[PDB]
Each structure stands twice: as structure tokens, then as C-alpha cells.
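Novice: Next up is a structure, given as C-alpha cells.
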Amino acid sequence: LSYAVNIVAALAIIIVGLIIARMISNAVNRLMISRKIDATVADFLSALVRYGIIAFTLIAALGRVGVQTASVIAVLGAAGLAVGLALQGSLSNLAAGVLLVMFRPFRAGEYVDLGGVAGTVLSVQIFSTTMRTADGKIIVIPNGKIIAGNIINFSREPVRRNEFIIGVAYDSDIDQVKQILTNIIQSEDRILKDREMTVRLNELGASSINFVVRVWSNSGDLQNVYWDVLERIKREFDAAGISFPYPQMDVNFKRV
Amino acid sequence: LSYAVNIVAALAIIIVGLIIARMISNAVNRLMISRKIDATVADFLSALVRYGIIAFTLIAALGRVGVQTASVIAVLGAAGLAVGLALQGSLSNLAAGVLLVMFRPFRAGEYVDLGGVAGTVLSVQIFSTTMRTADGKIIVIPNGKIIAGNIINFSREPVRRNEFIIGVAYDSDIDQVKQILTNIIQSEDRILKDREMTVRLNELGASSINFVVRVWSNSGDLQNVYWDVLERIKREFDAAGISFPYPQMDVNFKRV
Amino acid sequence: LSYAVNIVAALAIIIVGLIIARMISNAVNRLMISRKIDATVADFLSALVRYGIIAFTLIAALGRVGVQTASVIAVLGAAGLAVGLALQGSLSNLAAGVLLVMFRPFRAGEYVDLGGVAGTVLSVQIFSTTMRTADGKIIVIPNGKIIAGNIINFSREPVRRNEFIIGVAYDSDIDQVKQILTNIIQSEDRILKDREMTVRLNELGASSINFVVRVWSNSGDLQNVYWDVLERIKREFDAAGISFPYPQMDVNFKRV
Amino acid sequence: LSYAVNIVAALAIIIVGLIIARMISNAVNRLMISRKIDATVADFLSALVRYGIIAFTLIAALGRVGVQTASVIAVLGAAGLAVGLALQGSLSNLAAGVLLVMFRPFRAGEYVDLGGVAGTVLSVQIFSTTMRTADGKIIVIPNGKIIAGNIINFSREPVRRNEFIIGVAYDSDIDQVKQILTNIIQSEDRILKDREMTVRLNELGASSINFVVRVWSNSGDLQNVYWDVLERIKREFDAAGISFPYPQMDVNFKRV
Amino acid sequence: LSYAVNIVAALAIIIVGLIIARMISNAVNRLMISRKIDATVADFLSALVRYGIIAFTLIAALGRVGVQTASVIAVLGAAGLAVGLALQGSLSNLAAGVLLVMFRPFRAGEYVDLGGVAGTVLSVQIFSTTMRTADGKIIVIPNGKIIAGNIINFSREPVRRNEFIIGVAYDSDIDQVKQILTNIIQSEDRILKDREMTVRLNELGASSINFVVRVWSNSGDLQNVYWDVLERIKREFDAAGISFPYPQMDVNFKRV
Amino acid sequence: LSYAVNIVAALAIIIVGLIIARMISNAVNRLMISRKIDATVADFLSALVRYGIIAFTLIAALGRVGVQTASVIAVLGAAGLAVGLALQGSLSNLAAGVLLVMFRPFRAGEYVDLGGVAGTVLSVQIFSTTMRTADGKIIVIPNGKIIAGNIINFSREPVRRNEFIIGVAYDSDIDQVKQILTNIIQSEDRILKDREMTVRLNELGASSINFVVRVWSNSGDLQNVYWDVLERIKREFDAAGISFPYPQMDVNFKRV
Amino acid sequence: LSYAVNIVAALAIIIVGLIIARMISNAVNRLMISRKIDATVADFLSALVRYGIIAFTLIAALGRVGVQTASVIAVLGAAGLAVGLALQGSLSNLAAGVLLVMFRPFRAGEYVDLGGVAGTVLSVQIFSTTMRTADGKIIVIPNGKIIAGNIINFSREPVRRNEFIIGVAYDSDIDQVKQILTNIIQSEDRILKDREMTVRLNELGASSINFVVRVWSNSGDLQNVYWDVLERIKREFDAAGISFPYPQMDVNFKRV
């Protein structure tokens, strides 16, 4: 009945091990952190290393009480698969949680459509990205769902491009409408005039004739450029005599 | 025939074990609860620890009646996978059930669209969140389905932003419509006048000309701000002589 | 050739076991039923316990005829996976079959939209819920498909809320339309007048001007409240002189 | 070279076994069929029992020719997984193939929408249900796809309910339209007058004013009740002087 | 160095086996083909039987050169799983490839909608069905995608049913329109007059009043029956004085 | 310390094996290529055979340095599953990559809709098919995505069929419109007049009466046949006096 | 107590191995890089080879401290499956990351629609492709999502093709509209006149008669060709007297 030495051989080896465990991780990601591989690639890889050691420890600590050793791998591994399954979801969120910090297709502050919802990005935490619609809402999207989808990024390209489609009446001057516009974009300062600058007759529409105007600006400029150019095209087409035709329709009339 | 000692060696070890089991969990999450790691990360992890011990116990208790030990891992593990499979669904709901309490992208009482349905959030219980449409319905969404999807949060940002689009007739004053509006938002007290405050000519529409007005308010204020500002723009555009044009259409007439 | 003792050692152990089997379940869920854990958590867990015992029994009963024991785990476990696979579907239905009875987000008799189809709920049996559209159809939805989806519940909130949107002509009295309405909801008895009670100018519409009216009632009351309030707003807007404008359209006329 | 006794030890044991196999199934579902558990739960469970015995047989019959026994479990089990995979689809169809005969949410002859396609059902065979659109087409739906989806059942509720929405002109009599209708449903014999019977002003529509009429009938009656009640409401609204208004539209006229 | 007897012990056993292999399949589906179970259930099951024998053979042929036997099951089984995975797709197509020949919900030549695309079917080969839109296109649908989906079958029901919806003006004769139609279907020979034959007032429409006419015909007849009956209803409604009303609309006129 | 013979026993067996490996594949698909089974069924099957031999080799080469042999199956097999997983995607593309060359539902040059995108098919390489929209775009579709979906094939049927729907006014000649058309298709040479050739009154439309014309042509002919037949029906309906009615609408007029 | 030789036997073998490891990879992809198989097929395959060697090393290094060896395969392999699972996502992105450098269906700079979003492609890095909408946005699409989907490629075909649909009035000259157009495309220099060049009467439309014009150009030319040809067809149809008819509608008039 000092076969209950085993009982202390357990608590010997459990704590002999738990302590040689926790220090081989602090010394695994001692190396990793200084190799500067990553912050949470360290914590994932090293707390794994730490963990397979507590794993080995439990086996010899149990074996020296009399536990089959082939059923330690069983119970552990299986009940490991429990913890796995449950946190399997979030573990995938952490993949893109690191994958979003490096590469950063979008970086904090940019405006991005991703997964259909679009806003300015506050922070990419470990599981989720937080953003703000220019509306004043907080949208929080799972990192996984983000990296699976198209990341549309409005900011990281410094030169964006406007597109006006404008309608005139069918009997308007095909050339005057081109020249008033050409001169309207020539007289704007926030329009890059080395880049694309097209104004042409695009569509023989339903009730109208549609001219398209494409003019690249600075990123920050772009929003205001449109509003200022439209402010004008309304007056300078009115003053010039051109009509923005109301929906036109020919009626063929019959008294029955 | 005292080989039926085994039969009592079972009930010895089954109950020797069941009792050393149930107390190593109460002592595992004794540590976890005081390390304050979580409420149900304790109950999940510790009732696992408790459980792999009843698992080991069944093996030696059976082995000392004469059960193959390699078919205890079989039956158990397999019939474990039964219990797993069946409750595998809800186990994932509990993931986000803890994952929603920490982080809380939305906290109790906020208004949120998540998974398309939108309401004010009562409680995030273990499997499901409960909410109330401002309509007076109870919607209960599975925690899993929530954490997989975009969490849109209207409340946690304290400053929200309205957007009026208003139409005038084509021959209205391009500047007066800007100034009446500019003065309408200047005279509102619940409008933050340090933040964005744009009023411009946005769209050369079908039958109308459309001015957009964007003015940030307080979160709670926002709903009423719109209703009060629209109450005005209707009168102050009427009194000013501006027409909100009915759908306009040119008819080209022919007696056949 | 009394090596066919084995043959009776089988039928000994098969029936020695089948009987020690069926009584350890009746005694497992003897405990479970009295611990009152559940009705079918008993039947699932206990008929599992009963079953792993018939499982062990088959192994020693075969082994004492001369069956490899490692191919009993094979055949059984594998042909177990057959039965599993086939009934794996319904086993998930039974998850939500118990999961619906406890929690009951919706209880028998309530009106609920769930999975898009909506009705009053008769019974939640083990696999499926049965409901009745207020139309007079029986819809039976799998319990699984239910618990995966939004459960929208109209009844369990005792106070519901109506929403009228009403149109007037553009030259109607912005204040009279507010006061006739305000007085129409003041004079209804089934309207909770402590709760929300808004009437405002909501939309500068196409051919009309739209006032929204939001008034909370009792759950049972709500359906009739609308019908009775609309009955009135039609007359009291007619008698008052206000026109519910037919679709308005300006024609600009030209002889060609 | 009478080590080719083994060769006959195989054909001994293969056929010794194949025959003790096929008779333990006929005697397994001898019990099952008389316990009346089911027709094809017998054939599935028993032809499994029969089968794990041909499985054991192959192992000892091969082992006594000199086949590794651990590679019989391999080949068999694996090549079992072949047969499984291939027929895994249909095996799930057979789940709902039995699951549709018991419970029968819909029974032969009823009219049901399920999976969107809707018809009258004649037979639920082992894999598939066959139905007839009231059109005269045969639609055959896989049993699996059925049990996964909403089963909408029109027949098993004996009392169904019609819903008329009818429009009048804006200047019609709000009360007369209620009384003509009330009297039209009072004078129909196939209308249950103890059940719901509402006639009210439901919608202040575009060009019309819409009254809703809800009246429960017998299941078989319901189709004809509508046709007969509409036959009337057309005449009794014509004779009464009420107009079913053609699409109304106000034109504001301008010579340009 | 006659330990390279092993080397010939391999080629002995490899070819001793390959030949006892290929003849136990020819003799397995000798039995199966004559039990007439199927054509390709033979080829699938028997070429499996043939195959697990080449499988056993490789193990003893390798073992007698000195290959671990537990790594033959490894390599084979695993590299088996390669072949499996790759052809796993088509193996499922062959399931429904046999599953379509038996049962044949649709048989060669019938017109069927299945998976949305619809045509006349001329062959169900092993993996795929081929069809012809009545347009003159060849559509080839994977057998798998077919058996998963609703099989809509127009031909196998010999009596199909037409449905005319026809509009008259609001002031047409409610009874005459019923009698002209009733007499139009009475005078057609290809209309089964024992079966359903309804003509009633179905819809109080927008600009018209709509009568529905339902008359069952022979399968082959049905296409022409409609074209011939419509040919008539156009003239016999014209000759009778009934107007098929052009879209009606009331204009309420105002000089502004 | 000539226990480093082992070290050369490795490089002995690694290269003894690598060479007996690479030549049993060249001799496996020596047989396969001459059995002409396929080009890449050879390369897949044979480079598998070659590979399980390098696999066996590594085990004995390692074992004779002192590697556990049960952890060679581990590392290999597992790190095999790495390579598998990564290239598992493309391996499925190669399935249909061979599966499209045999059967070829579409062969190079045909016009096909498959997966919704439609064009003329250049080449079916190992992973992907390349096509050209008649537009002048290159669309490259994964072979997998192709074989999973409906393959619609316009070319392989040599006789295609046009369908004109044409409208006349309500008071047009029901018979003349049939005879002008009948004679228009009688006078075309590229119309097969033995095949289907229907011209009938199909739809009592909104503002028009619609005649359908169905006439089968040669595949290549079909595109031009329509254009040439429509060229005519426009004139021969104009010359005949028949009107293609502009959208008709009855106005019921009221001075308010 | 020089049984802690083992402890140094570990650090012997761990570092004896780690170093024979890291150099057999540098020497595996020494061969691979010079066989020029690929850049990252080297890094994937070789860092695998390097890795299964650190894997073997850990087993003998642990075994000579006293670790079960069968639980090294367990812990490693299992905790391997951790790392696998987490990076399993991106590993599939790297598949198409190499798969989109070879083959390159689209090469850097081309304009492509893929996965619905369309732009000019900057770079195909290891996980993701980056592109620029001609708008001025950066869209970054996961390589996986790309190779799964249709790659539509506008550039790699050097000859693209325009398509004009133009409407005239019903009483326009069927031949003149053909000849003005024919001459408009005859007089353009950037139109390949050897390739397709069709101008025909395509659609007998609602309010108009629609002529289609198909003319192939150079890739770069195509955008401008349309704009220049439409510029003309507007004037040369105006000057010729042809009317682009406003939406036509016959009114049948009635005083009520």
C-alpha cells in the first residue's frame, strides 16, 4: 500500500511537467518574437508547443498511476476535438485576423466596400473588423467573411474618376453640347487634364440624347468636383438654351 | 467463483472514480472561476475534465470485469460521437453565445440589424439572442447565425446623420433652393454645425431637380430632426414659391 | 467436438448480456427521469447506455466462438456508421425537437413567421412542428430548419404597434391633416395613449404628400384597431375636404 | 502440399458462413416484422445483421488460407465505403422514404405544395414521391428534398378560408359597400357563418378603395364559393350603381 | 543471395493472384448477370470483388519481398483515396445513371422539365442525360443534378389540361360571355367532355373582366386545341359584339 | 561506429528504390498507353504507381537508419494529405479535364451556353476550357464548374428552329395575317418545309394581337433566315394594310 | 542518475536533427529550383521535406528521454491538424496563387471580369489578385475565389466587336436606313471590313423599329469606334429626315 506512491508520482510528474511546459513556450516564442515572425503567430504556435508538452506530461503522470496510455491519447485527442469543434469557427476568424493586419488590402481609415456593406474602417481586431458607414452606424464584420470576399478599396488609389451622364433634347446641337461641356471641364482646377478627359455622344435614349463625361480628379477632391460641375452644367445648359427634356411621348389621337 | 469479485471491483472502481471525477472538475473550475477566465468557458472546459475522468474510470472498472479495453475506447468514443453529432449544432450556438457576451458588438438595448432582421436587443442567452422590432414582435436569432454575419449597430455611435433628397421644378432658382435649405439647417438647434453640413445640386432627375441635404445630429435626436426639418421644407418651399413638381411629361400631339 | 460448447457460450453470453443490458438503461434513465433532466434526453442517453452494453456483449459472445474481437469493433462500428448516416438527418431534427420544447421561443397557439412561412402553431412533435396559416392550411416544418432560422414571434409581446401611411394632395393643410389624425387617435379607446403616438409629415411623395401614424395597441386589439381607424380617416378626410389625390401628372402639350 | 486443405477450409467456412448468415437475418427480421417495427426498418436493419455475418465469415475463411485479417478489415471496410459513398445519396432518400409513410404530413390524394411544386399526391414509393399538378403533369420529387423542406398541406384541414379584395371608386358609399357584401355572404349557404366573417375597409388605394372579405367554407366547397360569390359582387355592385373604377389619373394641362 | 527468390516469389504471387483475381469477378458477375440484378451494378460490384483480390495479392507478394504489410494497407488505401476523390464526382453521376434507367420517371422521348431546362429526352447514358429543346438545341445534364431535383414529366400523363384566361370590357354580358364560351368548348371534338369543364368569372381586373376556361384534352391534342379554340373566341366575341378592352384609364382634367 | 553503415544503407535503399520506382511507372503506363486507356489516366494512375514505390522505399531506407516505420506512415501520409488538400481543387478540375475530352458534349468550335456564359469553344486544356463570346472576349471556365452544370449545345444539332411572334391591331384580318405569313414562309428556300411549320393566333395581347411563326432551318442558315423573313413581314404587312399597333389605350375623359 | 544522459540525448538529437533537416530542404529545392519546376512549388514541397525530418527528429529525441513514440505521432499529427485547419483557407489561395501565374488566363494589365467585379489587373501576389476598376478603385480578390469562377478576358483577343441597336419610326425607309448605315461603316477607317459586317432589320419594337449593326474593330480602337459612329448616325439620320421616335401611343378618346 505504498502503491499510492504512484498517486504522488502523478502530482510529481503533472507539476514537474506543467512547469517545464509553460517555460518552453515562453522560450519558443522568445525565439519567434525576436525572429519577429508575428505577434499572434507566436501566441498560436508557441501556446501549441507549450500545450503538447502538458499533453505528454498527462500521459506519463497517468501511466504512473496506471492509465492505459492508449486511452489517454483517446480521451485527450477526442476531448481535444471537442474544444476544436467549438472554437473552430473563431479560429478561422483569427486566420484572417492576422491575414488582415499583414497585406492590409485596406488600412485603418480607408473607405471600403467588402461583403456588400461599405464604410470607413476603424480597427481590425483579432476576430472582427469594425467600420463606420458615412451614415453614422457601426458595422462589425467577421474577419473570415471578409477575406473570403472581394475587398473593394476606394482610398488606396489616389486618383479617382467621375462619370456624368447628361441628357439633352433630340434637336439640340450635337457639337455645342460637346463644346459647352469641354469648356466646363477645362475651367475646373481640380480636374487632372493630363489624364483621361472624354466627352462624347453615348446613347440615343428614350426621350433624350445622352452625353457622357469622364474626368479624373484627386481622391479627396472627387466628391466635390461632381457637385460643382453639375451645379454648372445645369445653368450653362439653361443659359445656352439647351433643354433637359421631360419624358417625351407622341400621342396618335382618335375620336371613337 | 469469487471471480465475481470483479463484479464488485467494477462497482468499486466505477464509484471510486465517479467521485474522484466530480471533484476534480469542481476543483478545475475552482481555479478557472477564480482566474475569472469566464463563466461558461469554465463549465465547458471543466465538465470536460470531469468527464474524461469518468471516461478513464469506466475503462479500468470494465477491464477488471474483463472488457477488452480497446473496445471501451471504441464504444465510448463512437457513442460519444453520437452525442457530439446530435448536440454539435447547439455547441456552435454556444460558441457565439460566449462570443457575444465578450466583445459585445451590440449590447442589450441597442438597435441592430443583424442577419437582415432588425430590432432592439433584450438578452443574449446561451444559444440565442432575443430582440424586439420597434413594431412589437419578438425575434429570436440563433447565436451562430449572428456571429457568422454582419452585425450592424445603430446605437454605439453617438452621432448619426440624416440625408434629405428633395426635388424642385427645373425652372426653380438653383441658388434660392440652396439658401432656403442652408438657412433651414442653420436654424435647427439639434443639428451639430461643426460636423458635415452639405447642401448641393445632386441629380438632374426625370421630372425634377434633386437637392441633397446631409446634417449630422445626436443619436437620440436624429429621428425627430428629420421629421421637424421636413415639416418646414414643405412650407418654406411653398411660401417661397418653389414647386415640388408632379411627374412631368411632354406630349407631342397628332390628329390621325 | 465439445468445442461447440463455444456455440452455447455465445448464446449464454448474448442472452446473459442482452438482459443485463436492457436493465441498466431502465436503471440509467430511472435516475435521469427522477433527476428530471428531460423526457427524450433520457431516452437518447439511456438507450445509448443500454446499447453500448449489447455492444460489449456481442464481442465476448463472439470471442468465445472465435471471432477476432478487432473485427467485431470493425463490423459493428462500421455498420453502426450505416445506421448513423441514414438516420443522421432525423437525429438533427430531434435536437431541435427537444430544443424547441425547452426555451420555446414560440409556444403552442402563437402566430409565428419562421423560415418564411407563417402561421399559428399547433404542436411541436419530435421531428417536426405543425402549424396553420390563418388561411386554413397545414404547414409542417422540420425542427432542424426551424432552429437554424430566425424565429419571428408575434404573440409573446403583448403590446403590438400599427403604422398608417396616408396620402393627401400637395395643397392640403399641413396642420389640419395633423390635427384631424391626432384627434382620430385621441378618440380611440383601444389605443394605449401612454406609449408612442406619433403623427408627422413623412414623405414628399410622387403625386401625394404622405403622413405616417404610429399607435401602439393591445396584441389582440391591433388587427381591429387599424380597420376601425382607417374606416374613419377615409370619411373624416372626405368630410373635412381633404383629397386623397389620384396619381397626378403634368402634361406639356404640343400640336406637331 | 495438403496445405491446400486451407483452400477447402475457405470454401468450407465461406459457405458454412454464408448459410448461417442468410438465416440469422431471416430470423432477425422474423422478430422485427412480428414486433411490427416497420417493413423497411426490418429490411435495412436485418440485411445489415445478415451482412456483418458474411463479413465475419470472409475474415476467418481468408485467415485459414492465410490472409492477414487486418487487411481484410482494410479492403472490406474501405471497399465498403465505396458502395456506401455511391449509394449514400439514395440511402438518405430512403430515410424520408420511411419517414414519409409514418407521420404522413400529407397522405395519398391530398393537394400539397412542397419544395415549391404543388399537386395531388398518389404514391410515396421508397425513394421518391409522385404527384399530379391539377394541370395534368407528373412531378416526381426525391423523398430527401421533401423532408428537408416545408410541407404545405391544403387538404388535412377540413375548413379553408377565402379572401376577396374588391375595389370601388373613392366617392362610393362606405357603408353600402359594406352592407351589400355583408348581405352577399349572408345569402350563401356554403359559408360557415359561425366562423370568421369580416368585411371592412382595408386599403385607401391608388385609383380605388379596397374592401376585404374573409369567409370560411368547407374544404371541398371553397373553390366554388369564390367563383359564385364573385359572379354576384360584379352584378350586385353594378345594379347598385357602384363603379369598379378604371385606373384613375389627374392631368394638369398646359399649352406650351 | 538466393534471398532474391523473394523477388520471384513476388512475380509468382503477383501473377498467381492477378489471374485468380480477374476470374473471380467474371464468376461473381457471372452469378449477378444471371440473377439479372443489373448491367452496371454487376460491373461496379464485381470489378470491386476482382479488385480487393488484386489488393490482397499485392500484400502477400510484397510481404514475400519484405514490405511491412501495414504500410501496404497504408499506401494502397491512401492512394486508393486519391483515385476515389478524383472520380468521386462521376461515381455519383453513375448512381443516378443506373437510378434513371430503373424507375425511369421520364423515359426516352418524353418532354420533361428537370433542373429548369426542358426538352425531349433521347438518351440516359452512364453519367449524363441528353435532351433536345423543341428549339433544336442539345442540352446535356449530369445524372446527379437530375436525381437531386424535381423531375417534371409532361408526357406520362395521357390527359393534359388547357387554361384560357380571357378579358372582356366591364359592361359586357356576364352570362353571354359564359354561354358563347360554353358553346365554343361544346363544339370542339378533341375536348373530353366527361372531365373537368369550367367556365366562370375569375377576376375583376384592372381594365378588364377576366373569364377562365379549363378543358382537359388528349396529350397529343392539347397543343392544337388551344390554338383552335383561341382562333374562335377572337371571332365569336367580335361577331357577338364583345370588346377585348384596350387598357382603360379615367382622366380627371384640369386647366391650370 | 560502423553503425553509420546504416547511413549508407539509407542512400543505398533510397537510390536503389528511386530507380526501381521511376521504371515501374514507365512500365506501368507502357502497358496503359498501349492498352490506349487514355493519355492522362495513364499519367495519373502510373505516376501514382511510381509514387507508392518511392513511398515504400523511404520506409525501409529510414528503417535501416532507425526510423520507427509507424511514424513514416504518419509523417508521409499526413504530409501527403497536405499536398492533397492544396491541389485537391485542381485535381477535380482534371477529372472533368479528361471527362470533357471523352464524351465531348461540346467539341472545339461549337457555340455553347454552359454555366450561363456562352461562346465558341477554343480548347479544353487540362484544368480549364477557353471560349470566345461572339463579342470578342476570352472566357475561361474551370472544367469542374462545367461538368457540374448544364451543357447547352447549339451546334451538334444540325437543324435549328426560329420563332417569330408578331403583333397586329385587333381589327386586322385573322385569316389574311395567317395567309400572308404562310406565303412568306412558303417562298423562303432556306426553310425546311417537311419539318414543323406552324402559323397561328397565339395571344390576345394588351394592345395587340400576336401571331406566332415556327419554322425549322439549317443550323448555319438559321441566323440569316430570321433577319430575311422579318425584313419581309414588315413590308408585306405594310403593303397589305396591316398595322403594327402602337401601344393602345382608351381614355375616359372628364372636365372636373 | 545519469539517466539524465537522456536529457542531453534529446538536445543532441533535436539539434543533430534540426540541422540535418534544414539542409536537406536547401538541397531538395536546390534540385527543384534547378529543375526549374517552380518558385513556390519548391518552397511548398521542400519546406515539407525539411519538415517531416524535424518531425522524425522529435520522435527519436523524445523516445530517448522516454516518450511513448505512438503519442508523438498523436500530439504532432493532431496539433499538426490544428495548424492545417487554421491555414487551410489560405493554402487554397496559394494553389490558385501559383495556378494564376502559370496559364495566366489574364496577365498583368489586361481588363477582366472575374467573379463579377471587373478591372485592370495590377499584380497576382501569393494569396490575392489586385485590380483597378477603370473608376479608380482598388479591388482585391482572393486567388481561390478567382480560379473557381469564370475568368472573362477582354484584352487577350486583339479583335473585339461593337453592336449598335438603333430605332427609327415605323414609316421610315426600310432600305435607306440600311444604306445610310452601310455607308457609315464603309467610311470608317478603324473598322475591319474583311470581318463580320452586318446591318439588318432586327426587331419590330414597341414604339420603334430597331436596326442592329455589328462591326469588328481593333481591341484598342473599339471604345472610340462606337462613340464616333454614334456621333454620326445621330446627324446623318437627322439630316436624312429619319426620326428617332419618342415613345409612341395611340389614344382612343371618349367624353363620358
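Numbers in chain C track Swiss-Prot; the residues on display, in order, are 25-280.
Every residue gets a Cβ built from N, Cα and C, even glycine.
Relevant sequence annotations retrieved from Swiss-Prot are reproduced here:
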{"type": "MUTAGEN", "residues": "C:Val40 to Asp or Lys", "note": "Normal growth stops, without cell death, due to increased membrane permeability to potassium ions and protons (permeability tested only for D substitutions)"}
{"type": "MUTAGEN", "residues": "C:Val40 to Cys, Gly or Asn", "note": "No detectable phenotype"}
{"type": "MUTAGEN", "residues": "C:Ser58 to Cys", "note": "Readily forms disulfide bonds with cross-linkers, suggesting that individual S-58 are only 3 Angstroms apart in the closed state, versus 33 Angstroms apart in the open state crystal structure"}
{"type": "MUTAGEN", "residues": "C:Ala158 to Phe", "note": "Decreased conductance, due to decreased diameter of the channel portal"}
{"type": "MUTAGEN", "residues": "C:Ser267 to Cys", "note": "Provides biochemical evidence for heptameric structure upon cross-linking"}
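Describe each of these features in terms of where it is and what it packs against.
Specialist: Sequence-distant contacts of C:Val40 (mutagenesis position), defined as residues of its own chain at least six apart whose C-beta falls under 8 angstroms from its C-beta, comprise C:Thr81.
Of all Cβ atoms in the shown protein chains, 9 besides its own fall within 10 Å of the Cβ of C:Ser58 (mutagenesis position).
Note on C:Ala158 (mutagenesis position): other Cβ atoms within 10 Å of its Cβ, all shown chains, come to 13.
If you take the C-beta of C:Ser267 (mutagenesis position) and look for same-chain residues 6 or more apart in sequence within under 8 angstroms, you find C:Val192, C:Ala193, C:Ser196. Mapped onto three states, the DSSP output places C:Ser267 (mutagenesis position) in coil.
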Novice: Between C:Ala158 (mutagenesis position) and C:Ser58 (mutagenesis position), how far is it from one CA atom to the other, in Å?
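Specialist: Distance between the two Cα atoms comes out at 40 Å.
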Novice: Looking only at DSSP and grouping its letters into three states, which state does C:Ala158 (mutagenesis position) belong to?
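Specialist: Looking at the DSSP assignment, C:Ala158 (mutagenesis position) belongs to neither helix nor strand, so coil.
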